[PDB]
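Please read through the structure below; I'll follow up with questions.
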Amino acid sequence: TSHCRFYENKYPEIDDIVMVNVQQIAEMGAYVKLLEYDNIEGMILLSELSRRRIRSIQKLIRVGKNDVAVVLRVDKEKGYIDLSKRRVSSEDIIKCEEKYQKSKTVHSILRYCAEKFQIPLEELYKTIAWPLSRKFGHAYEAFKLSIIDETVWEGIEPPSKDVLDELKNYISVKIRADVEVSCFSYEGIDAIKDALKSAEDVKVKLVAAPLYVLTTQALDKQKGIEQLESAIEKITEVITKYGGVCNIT
Amino acid sequence: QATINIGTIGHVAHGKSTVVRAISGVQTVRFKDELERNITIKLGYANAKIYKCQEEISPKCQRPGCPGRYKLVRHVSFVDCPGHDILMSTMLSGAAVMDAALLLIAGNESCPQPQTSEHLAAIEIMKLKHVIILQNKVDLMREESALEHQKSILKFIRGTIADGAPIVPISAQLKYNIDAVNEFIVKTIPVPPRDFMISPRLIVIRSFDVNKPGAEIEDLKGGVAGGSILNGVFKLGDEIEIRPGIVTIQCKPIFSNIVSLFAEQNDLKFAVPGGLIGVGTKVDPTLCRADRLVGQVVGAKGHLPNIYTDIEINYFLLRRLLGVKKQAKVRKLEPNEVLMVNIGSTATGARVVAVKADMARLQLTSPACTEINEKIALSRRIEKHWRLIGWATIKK
């Protein structure tokens, strides 16, 4: 309905690396909820959080914020489970942070699908999660290859094909220029045509004989810096060889 | 194509456009949002048909009884100018482009209306005495009042160069009595002859780009010049010089090869003179932007018009001025004063170098082109806007 499991085991089995946020700290340590099994919660010890004794003025700035944590021990039938982040290496922080960003960007693409197609969220989640997360790594680079190699969609069935269409629909900028062709010539048309035949092959629109609205597409937003400028240069080049006058905004 | 340039003249907010509509069906538009509610800047254009019933508006004789079809006489084009005393330059331009005139007087509005009188004077000056007079707002006036008005008009037109010019009582809105007008168009206005060998000269009043908002540049259009010919059949595939030039202070003439010579509603091989024509040229539509080719002279390549600023004028003036109710005394022309000198289509601001007995020497702040002797209507600034003083000829 709202959110569910990762990989069909009720708890984070012993000595894996997950991510939590600290909820409140009074005397036990934090009541950390697990960010992978969202509604569940565990806890963690005071001496386990760093080695330093945590000030209350230090305790207030940390609550709510999330971090990474390895798991020491787990009751298989109780949710009363421990966590740990003193015994977490520096590389494992970035590795599990990348895994959890991966997790959030594969959860957000199914949350609205289940809650706007109005079906039980867990069943189609797990029918995706058996072959794609058991065959290899889970749904991020599975779905970046699924839109180009369609054998992923036919390897396992969803209970409906509208969520199929919405998942195909989710994962699958203009720089405005008002160049003023103020020409007073006889070979100007040809020049304009020539200009069109190189600056458009990005979005060029005629407004009148002088005014032209061209919205040059940028990829890094800064890659259209090298495009607009080029266009301008071309324009400058063009009109000296024909007879007219072009001025650029 | 269009056989004779027939102009429309009258007072502001009388219904010249309305009259045109009544005649042709072709609308003068009334535009630029100012002019949508009020009054046009550009000339209004319409194409009227003459195919007479001899056994008309449409080439079929189903209407006037006899099924013997409408016998082709002519096709005529309108030259409808602004009738405002502020915008008179356009009117002046129209005048030395026209071959004949059409007067418009309203019933309930007075007989010595200033603007109308001014227009009449202008017409007289510029050899346009072929005026068909139209009583317009008669769908308002009494059985006696109208008659009185007519009588007054007759009285007025006794000392003028118009002597027995025909008067017709029409409704431009109700569509009545225009048969007579049509008849007169063949009757009282014969077309003055316009040949092959008289040196080809085009007089431009309008600049046009047909560059529509939304298109791609891989599908482009050139520059179209809206201008009239009064000598020389321009045929498709000729080179042109436009001679008042382009400004650098010195000016340099513009060179354009013919894309098209378009008249009526369909593009033609030729452009036989005595008609107002849309000439597609290889020239930029950026120079045909709004109103840039207004009052410019076009000649076929291998020709010499001269671009004068210092001019020898032979001038003649009135006793008492026009444009006003309040017809003020003509005080003598004052040296180094800004007059407006209208020559064919130009409306140049000129300064007086000398005043003699019947001759004056003029400085032009904008250069005009004289090929022949050239017809002039003169204008002056006494009461803010430009009033008509007199007329001239370039003594060259």
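Numbering of chain A is taken from Swiss-Prot, so the residues present carry the numbers 3-174, 182-210, 218-265, in order.
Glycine is treated like the rest: Cβ placed from N, Cα and C.
Annotations for this protein, taken from Swiss-Prot, read as follows:
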- A:17-88: domain 'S1 motif' (DOMAIN)
- A:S52 to D: Weakly impairs derepression of GCN4 expression in amino acid-starved cells (MUTAGEN)
- A:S52 to A: Inhibits derepression of GCN4 expression in amino acid, purine, and glucose-starved cells (MUTAGEN)
- A:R64 to A: Alters the binding mode to the eIF2B complex; when associated with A-87 (MUTAGEN)
- A:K87 to A: Alters the binding mode to the eIF2B complex; when associated with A-64 (MUTAGEN)
- A:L205 to E: Abolishes binding to the eIF2 complex alpha subunit GCD11 (MUTAGEN)
- A:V220 to E: Abolishes binding to the eIF2 complex alpha subunit GCD11. Does not affect its interaction with CDC123 (MUTAGEN)
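Describe each of these features in terms of where it is and what it packs against.
In three-state terms derived from DSSP, A:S52 (mutagenesis position) belongs to neither a helical nor a strand segment and is classed as coil.
The C-beta environment of A:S52 (mutagenesis position), restricted to residues of the same chain at least 6 apart in sequence and closer than 8 Å, consists of A:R88.
For the recorded site, A:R64 (mutagenesis position), the DSSP three-state label reads helix. When Cβ atoms from all protein chains are considered, those within 10 Å of A:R64 (mutagenesis position) total 14, not counting its own.
Taken residue by residue with DSSP, A:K87 (mutagenesis position) is part of neither helix nor strand, so it is coil. Residues within less than 8 Å, Cβ to Cβ, of A:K87 (mutagenesis position) and separated from it by at least 6 positions along the same chain comprise A:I46, A:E50, A:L51, A:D69, A:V70, A:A71, A:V72.
Taking Cβ-Cβ distances under 8 Å and a sequence gap of 6 or more within the same chain, the neighbours of A:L205 (mutagenesis position) are A:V220.
Summarising the environment of A:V220 (mutagenesis position), the number of other Cβ atoms within 10 Å of its Cβ, over all protein chains shown, is 20.
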Check each of the mutagenesis positions A:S52, A:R64, A:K87, A:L205 and report back the ones whose Cβ is under 8 Å from some Cβ of chain B.
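Listed mutagenesis positions passing the 8 Å Cβ cut to B: A:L205.
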